[PDB]
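Colleague: Mind looking over this structure? Questions follow.
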Amino acid sequence: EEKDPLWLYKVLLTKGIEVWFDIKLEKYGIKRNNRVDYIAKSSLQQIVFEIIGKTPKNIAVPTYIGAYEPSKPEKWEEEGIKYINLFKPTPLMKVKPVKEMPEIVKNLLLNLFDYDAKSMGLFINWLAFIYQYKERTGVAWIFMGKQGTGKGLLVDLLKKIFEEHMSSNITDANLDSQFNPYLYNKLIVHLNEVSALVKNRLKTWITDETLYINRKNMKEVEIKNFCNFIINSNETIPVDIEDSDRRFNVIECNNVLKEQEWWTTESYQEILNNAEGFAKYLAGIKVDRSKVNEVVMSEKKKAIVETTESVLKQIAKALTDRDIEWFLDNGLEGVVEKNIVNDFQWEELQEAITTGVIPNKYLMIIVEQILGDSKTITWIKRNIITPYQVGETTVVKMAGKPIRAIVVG
Amino acid sequence: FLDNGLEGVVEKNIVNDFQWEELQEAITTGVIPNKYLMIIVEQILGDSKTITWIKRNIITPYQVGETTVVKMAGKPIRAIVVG
Ligand SMILES: [Mg+2]
């Protein structure tokens, strides 16, 4: 009966509206003035009526799959499936390259990294890559330290720049919510640790190819992941950081802005008015692609790790490394002061750690002394030697007598 | 530390007049022998904490400084060097 299956599509394109049926979401999509919405059929029929004066029974539009592919065009076709793009660049994403960064913006950035070019520049190279290439980095930045260091200002600054493609000030509460639209179509995702660790999920988000997106009144849907994560915190460790970590750059900043020379009142606002300037700068970076996903052992990251990691691990590692110095650094020499051991035995005890051959009665003496109360061989085995594979419990003949000892290796 | 009752170390004879000078000197100079660090932190907090603990729960998380040997009165001493 119908002559054209897409007449309505075209007539609405004539008027600068692009309508489609999104087979994946079973929802009609609509695109005007770089704003994308998804609406049910009735809602579309109501829009169509207003624009052509006829409510057709049949919505004569193409079936596409909406997909947030920033690099890809307005539309494409992989294999045989027609896709349509949900990424539309914001104003300050489409802006002309420059080589100079606005000076008052630069002072913020300098202030924030405590004037350390290495890490600061690395963050610009990250931020640039996100801006320019619009992919997932596989690294995240934690900014901790006291308030008013312009962590929050950096967020507003960028928020102005990425507009909708960024989520701001996402909290633990938002995560406990069953929905999670703060990851739908987001190049940047900012989090605010607040209570003075449920964000460990984020670890996987940084590197996962895809996310599940539960949105209200929409189908749970799996999507390609373009997220990059910043986390603001104020002296509280938001995430359990492994010693050997490759995801997190950590940047302590305690340079309050209101304690600097350069800070006027109009500074706060001035910074934000230079968003375009800072966009322009970012657009003109020449991106080292190998440095994007680089992480560094900042002073703060080290402090976080050496407090997060288990003391029993640290003992075991000192036993393994045959590292007397550590034990002395942690006050083993106090064994001699309290006359738990004599001058002779103390030589034997140090010898034992270094040689990596430790008599039971010295092991117990060491672990009692480091930890502050006495632990049995059994405990020390089950909670140090055994889980961290320090070595084996065995016999060795020391002097003539056969001695129960732990043999490192 | 004096505002929070460190001077109580002297009352209970945990330390003598001589050592008490060394202990105050140590805080100010920012060079603290293990046995004084423990004495301080025991005294402020009310029960004795090991060097290990004090490292893991004070020095290390709040980046107070590092533990290095310093010779004091000839003997080499384990100390916390503020900075
Ligand atoms: Mg929010």
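By Swiss-Prot numbering, chain A shows 303-498, 506-718, in order.
In case you wondered, yes, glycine gets a Cβ from its N, Cα and C as well.
Checked Swiss-Prot, it gives:
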MUTAGEN   A:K453 to A  Complete loss dCTPase activity
MUTAGEN   A:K525 to A  4x weaker dCTPase activity. Stabilizes the homohexamer form of the protein
MUTAGEN   A:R555 to A  7x weaker dCTPase activity
MUTAGEN   A:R556 to A  15x weaker dCTPase activity
Colleague: Select the closest residue to A:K453 (mutagenesis position) from the following mutagenesis positions, measuring between CA atoms: A:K525, A:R555, A:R556.
Modeller: A:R556
Colleague: For A:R556 (mutagenesis position), what is the tally of other C-beta atoms lying within 10 angstroms of its C-beta?
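Modeller: Result for A:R556 (mutagenesis position): 21 other Cβ atoms within 10 Å.
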Colleague: Pick from A:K453, A:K525, A:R555: which of these mutagenesis positions has the biggest number of other Cβ atoms within 10 Å of its Cβ?
Modeller: A:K453
Colleague: Take the C-alpha atoms of A:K525 (mutagenesis position) and A:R556 (mutagenesis position) and report the distance between them in angstrom, rounded.
Modeller: 31
Colleague: Three states by DSSP: which one describes A:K453 (mutagenesis position)?
Modeller: helix
